Amino acid sequence: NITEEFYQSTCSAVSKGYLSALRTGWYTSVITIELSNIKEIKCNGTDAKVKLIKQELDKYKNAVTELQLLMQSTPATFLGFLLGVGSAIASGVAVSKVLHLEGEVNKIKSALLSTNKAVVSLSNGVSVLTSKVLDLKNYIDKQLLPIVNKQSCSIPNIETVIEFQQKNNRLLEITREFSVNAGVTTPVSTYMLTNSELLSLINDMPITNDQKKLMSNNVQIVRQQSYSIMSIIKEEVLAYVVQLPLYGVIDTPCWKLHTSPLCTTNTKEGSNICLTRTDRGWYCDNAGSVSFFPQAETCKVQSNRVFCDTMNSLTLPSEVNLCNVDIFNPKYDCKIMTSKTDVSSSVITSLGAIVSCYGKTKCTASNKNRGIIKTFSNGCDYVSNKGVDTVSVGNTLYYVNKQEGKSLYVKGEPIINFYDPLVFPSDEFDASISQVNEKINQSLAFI
Amino acid sequence: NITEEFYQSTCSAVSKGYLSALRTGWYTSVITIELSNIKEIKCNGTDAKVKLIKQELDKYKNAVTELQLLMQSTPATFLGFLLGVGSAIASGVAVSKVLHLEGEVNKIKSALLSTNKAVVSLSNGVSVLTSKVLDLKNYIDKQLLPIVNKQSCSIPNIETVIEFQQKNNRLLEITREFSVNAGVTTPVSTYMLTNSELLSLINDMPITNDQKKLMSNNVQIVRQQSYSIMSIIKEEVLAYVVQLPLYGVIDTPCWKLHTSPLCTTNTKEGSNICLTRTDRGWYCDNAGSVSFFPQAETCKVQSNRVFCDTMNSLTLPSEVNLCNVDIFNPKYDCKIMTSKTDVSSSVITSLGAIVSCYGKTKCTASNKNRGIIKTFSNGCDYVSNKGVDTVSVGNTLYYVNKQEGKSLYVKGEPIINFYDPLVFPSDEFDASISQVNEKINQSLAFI
Amino acid sequence: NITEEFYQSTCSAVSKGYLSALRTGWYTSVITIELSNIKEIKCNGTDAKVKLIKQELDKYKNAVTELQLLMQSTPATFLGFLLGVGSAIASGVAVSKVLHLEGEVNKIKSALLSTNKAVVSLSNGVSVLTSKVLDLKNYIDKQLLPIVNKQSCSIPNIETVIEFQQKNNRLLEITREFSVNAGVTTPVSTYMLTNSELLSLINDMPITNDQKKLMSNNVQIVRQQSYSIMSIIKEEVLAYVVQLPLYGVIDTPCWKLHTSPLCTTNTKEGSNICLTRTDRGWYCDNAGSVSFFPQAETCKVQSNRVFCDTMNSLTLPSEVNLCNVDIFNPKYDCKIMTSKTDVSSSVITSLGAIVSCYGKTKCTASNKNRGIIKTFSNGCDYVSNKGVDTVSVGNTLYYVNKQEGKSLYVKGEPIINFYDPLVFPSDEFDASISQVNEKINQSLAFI
Amino acid sequence: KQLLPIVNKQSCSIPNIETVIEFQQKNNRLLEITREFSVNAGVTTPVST
Ligand SMILES: [Cl-]
Ligand SMILES: [Cl-]
Ligand SMILES: [Cl-]
Ligand SMILES: [Cl-]
Ligand SMILES: [Cl-]
Ligand SMILES: [Cl-]
Ligand SMILES: [Cl-]
Ligand SMILES: [Cl-]
Ligand SMILES: [Cl-]
Ligand SMILES: [Cl-]
Ligand SMILES: [Cl-]
Ligand SMILES: [Cl-]
Ligand SMILES: [Cl-]
């Protein structure tokens, strides 16, 4: 169950009750389409059905030529600025490089001779699940060869014409996608891997039962965190690498920290000072530490499960959580920014709304059946989503999340009142409680 | 008519003459597709036309299964950093939640029994326009039932095979979109809602005539500001919620503020100081105040109409406009940032170009038929788009907008000259005229 | 060959050996589809093949009506914040404006009467390559006119029904794309311009042989840097402007600068100070200066060729490169930011990994066949990709690029040790070596 | 040359509709000749077309 606490003292709110699903590594799979080698198409037939087959075959050939151009290129793609820099498809591309080595394709080819799904050991030693999802070589050779391997074509039935267009379409769409994404696509579409194929791939994957269940019940999220990397087209084989998320952390507690500016509320226009907790984002317990995702928009929430990517995280000591109940705690130096910009806004939380209302701004909360039920005064305040449908701050209407769950309003003195505006450092974008303190003392020592 | 004024004193320019179209709220509509309940497909027929029908029916069934997986998940998605945080589909999702309640679908179902368009009152009390855009239940039951509700299939004509593929295609594409977007799409495609259906929906909407006209003449913009939210598939009904923008503010004056760095131009390399107005973006008059959109890229301009979203705005007193004619005005504390980074660049405006030219940079403006017609000297300067096609600053060529309209060059002393570099605070990212002043005095008091 | 150097003194690394391909200008081409003027469709025939033709014709007519709505709207779309602001399709839109002038379409129309590819001089004087990619007027008039210009329809063969759907599909997809992108698309899809058409357009373009070769071997990148702009649909002609990149700078040296925070490593928690080189990004030699791209994600790397856009660059003196071998050099004031935020992270480079390891973070580098082979101690360090497959910093696993190439570890004293923490200005987001120095002296003078 | 592929193999390659019609046209003459011989005990007069 989702619960939420608002801290009046620091103009912030924490939503608890979420369970983690963190992408920690990558699985790489090789997806293959078996192609037919087609040179000239031998026919003088002006028959309309032969003509449609020949047009479809030209589309097929142009698709192959197009992909051949692509395989000749190396495929590539508050506190967010503190993040490191990864190379998201380095793992997929490494596998893709191996597929260009001599006889490497042959391994794949003979392995998928009897079945359409096999585990192949590549030359470098990595084992990859390999899958043949479409056999155009077989279709073309068994249904289309008679109609154009001979000058006097045996005219195909209308149903064959339609069927070939259906089969070839997937090749055209895959090529279509690779062509406007420079050989790397994300999310992985159902053309790259159908829902059936993906579920089957997940089920045949060397992963825990929890991971299989998690991935199977959230394939749409799996798709969004996956890449499809165009690799090789040679020796009647199209191969692309699909890079799937590995979720090495599952079902640990996660919570979302929401923060909003906290300013003094003097009537004197520019005499006010402001403070904002900068450590907003997603937090998940992880291996004795806390995975912190400063850009909460990089996580996807499904019911009460949070899908995040560790590439977009910092690893913090778990004491970082103490900033929520006691921003002045001695065990962790809580991060804040400062300013004199007392502009009004709202932060819509999981179960309510934080409202930073300053100056002459009209700030209210409304129910759909009654209109305004609360008018906010200046300062930072909060309303739960129970009985509330919208919040308005100035000319901005916000709808609140109608998710069920309890909110707790933790009363406390706004900590901004504890500071003397004459020595308050109001130009900090990346500071903390202690940095502001020692800076204040350096101003007082000068006095 | 669009007009534009350049203020030499502050290295900024305002483009006037625009009319507002601000998204202020949301309308939620329920779009339905009537589905056929198909279990086993009874036929031993190896007939090629029966085979194509059976393949199309499998695609249909897999689509339904796919969407069933999706409906089991809760759908979710300079001065920009001052903005609040909304929940963009909270309204749509709230309606989507109601559709999961018992007998709620039945209301929709019986309401659309006689017509394909109706207004339904949901259990919570909200009235939503409901629309049936495709009846696959009817097609399958009346055209396809005989061919597979019996072991000995009555073989369908070739035209039926083609027609079914045409009809079923929309279901497949809708599913396709939802599958790579985790059940929430934006913009709303013509698969979700055809141009005809959307116009019809707009026309049947409970909105003013001005709003209907505005939305109808700009449906492509409406699409981009809309969401489609996958909701339920049960009891032979596919339902998704389409969340349409409500434009509560129309035809008020808007203007675009462009700003560029203003630096001193001493020959001594690092002895220069810089100032940039930070309040660039779109401004629209709105309800006695001004809606300010700091990220001008969040607004879409169509001719002289500006489409913005209030979620990406601050609400400011109208005195903010005074900063354009008098940055030192006593009624509003104009926002600026400071630095010593005198790098060269250009800002292409609505009707010209601002050029910040410093150091050894070559800065020119050219006509296509003649080449260089103006060479800029160091400092901040401006050229109108009349007679000018391009501007070059260093190795960067900019094309100017060829929109028709008059520009006015307001001469004035660059305000950066009024500051003493020895006490100039050059580390402010979020300051103002008054903050820089009082900071300067605190440095002078120490002296 | 790609090589790489790590500077221990400044926690940064430069990857060399790349060749430039910088977009410097734009080429504008007019792409045309010849349309048929179809009013009423005259038939009482309930024949299933006539019915499918009539359904396809309605789709055709709705497409035309849809595009007519679109042509009635004016189409529009660390150190990154230092960049100027361009108008990316100003050139394309200017050409698009000309196409709305009287008789301008007629010029295009008669020019493409004998061939499907011609160079037309527009009224304003600009010469544009013009291309007819699809003739629906001819198909409809020669194949479909008999079946519905007469009440008693001559029933078309099944192959014609299929063929028309194939031909019309491209019109529907083009319209589809324009409809969800407000008349401006990027990348340019194969529906807008097939691979064959694009290559042909490139080959007929008034550009050097090097440019043709470069564009032809990298069409997928060309597509991504191109725009398609919906222009006019009148007098049986659909015309859209395709805006292609001109690469005015080719095969000049480029290098990628990677930077990571450098902090002191005292055991006393908040007693540490940090420094980060802010000038990371791509650098290319360009016309006697250096084109600097602060957002390295705006450049696309294909093997050892870097595709960048000068619109996202600053033009710097070539002395900026001196910051790599000597950050205290007297010829260029090297840019840095400061803080006390000693958080751990890694930067994956072209040929290795920079590791900023501070506090209690576990930082290691591993091989796939052996596990941990290096454990990092606190400070900033580096490992080459030779023999290394992954790096871990806290809970974040990074795969390293497996690109071949030599790395050089340049030993040096971390420059952060040269600063006294008691007077170290740790609040600079946009400073430099000299700015930090003079600021330190102003603190010492107060002492 | 036209009918062998469709039935010398268990999995028939399905013939186009035009072939079906054409074969009926060609075979018809054989059927009519047989028809005539069958009601005339192998001797016909006049000799038909
Ligand atoms: Cl979130
Ligand atoms: Cl909202
Ligand atoms: Cl709920
Ligand atoms: Cl201070
Ligand atoms: Cl804009
Ligand atoms: Cl440009
Ligand atoms: Cl104009
Ligand atoms: Cl100062
Ligand atoms: Cl890069
Ligand atoms: Cl990675
Ligand atoms: Cl390599
Ligand atoms: Cl200081
Ligand atoms: Cl047939």
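So for chain A, numbering is Swiss-Prot's, and the shown residues are 27-103, 137-506, in order.
Structure determined by X-ray crystallography, 2.3 Å.
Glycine too: its Cβ is placed from the backbone N, Cα and C atoms.
Within 10 Å of the C-beta atom of A:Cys37 (mutagenesis position) sit 28 other C-beta atoms, taking all shown protein chains into account. Quoted from Swiss-Prot, the note on the mutagenesis of A:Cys37 to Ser is: Impairs translation or folding of the F protein.
Listed in Swiss-Prot is the mutagenesis experiment A:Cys69 to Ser, annotated as follows: Impairs translation or folding of the F protein. In sequence order, A:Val76, A:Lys80, A:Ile206, A:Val207, A:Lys209, A:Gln210, A:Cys212 constitute the residues six or more apart from A:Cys69 (mutagenesis position) in its chain with CB-CB distances below 8 Å.
For A:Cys212 (mutagenesis position), the Cβ neighbour count at a 10 Å cut-off comes to 20, with all displayed protein chains included. Experimental mutagenesis is annotated in Swiss-Prot for A:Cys212 to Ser, with the remark: No effect on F1 and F2 structure and glycosylation.
Taking a C-beta cut-off of under 8 Å and a sequence gap of six or more, A:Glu218 (variant position) has no contacts in its own chain. Record note (Swiss-Prot), natural variant A:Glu218 to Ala: In strain: Cold-passage attenuated. The unchanged residue is displayed.
Quoted from Swiss-Prot, the note on the mutagenesis of A:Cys313 to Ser is: Impairs translation or folding of the F protein. Secondary structure at A:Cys313 (mutagenesis position), taken from DSSP and collapsed to helix, strand or coil, is strand.
Annotation of the mutagenesis experiment A:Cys382 to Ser in Swiss-Prot: No effect on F1 and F2 structure and glycosylation. All protein chains included, A:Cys382 (mutagenesis position) registers 25 other Cβ atoms within 10 Å of its own Cβ.
Under the heading of mutagenesis, Swiss-Prot lists A:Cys422 to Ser and annotates it as follows: No effect on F1 and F2 structure and glycosylation. When other Cβ atoms within 10 Å of the Cβ of A:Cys422 (mutagenesis position) are tallied across all protein chains shown, the result is 23.
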Check your understanding: For A:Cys382 (mutagenesis position), what is the secondary structure state per DSSP, taken as helix, strand or coil?
Key -> helix
Check your understanding: Are any of the recorded positions A:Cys69, A:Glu218, A:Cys313, A:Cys382 near chain B, where near means a Cβ under 8 Å from a Cβ there, and if so which?
Key -> A:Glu218
Review point. Far apart in sequence but close in space: which same-chain residues, 6 or more away, have a Cβ under 8 Å from A:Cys313 (mutagenesis position)?
Key: A:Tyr44, A:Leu45, A:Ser46, A:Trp341, A:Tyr342, A:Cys343, A:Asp344, A:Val365, A:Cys367
Check your understanding: How many Å separate the Cα atoms of A:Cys37 (mutagenesis position) and A:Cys382 (mutagenesis position)?
Key -> 12
Study note, to complete from the structure: Rounded Cα distance, in Å, between A:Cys422 (mutagenesis position) and A:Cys382 (mutagenesis position) is 28
Study note, to complete from the structure: Per DSSP (helix/strand/coil reduction), A:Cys422 (mutagenesis position) sits in strand
Point to revise | Of A:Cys37, A:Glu218, A:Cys313, A:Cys422, chain D-adjacent recorded positions (C-beta under 8 angstroms) | key: A:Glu218
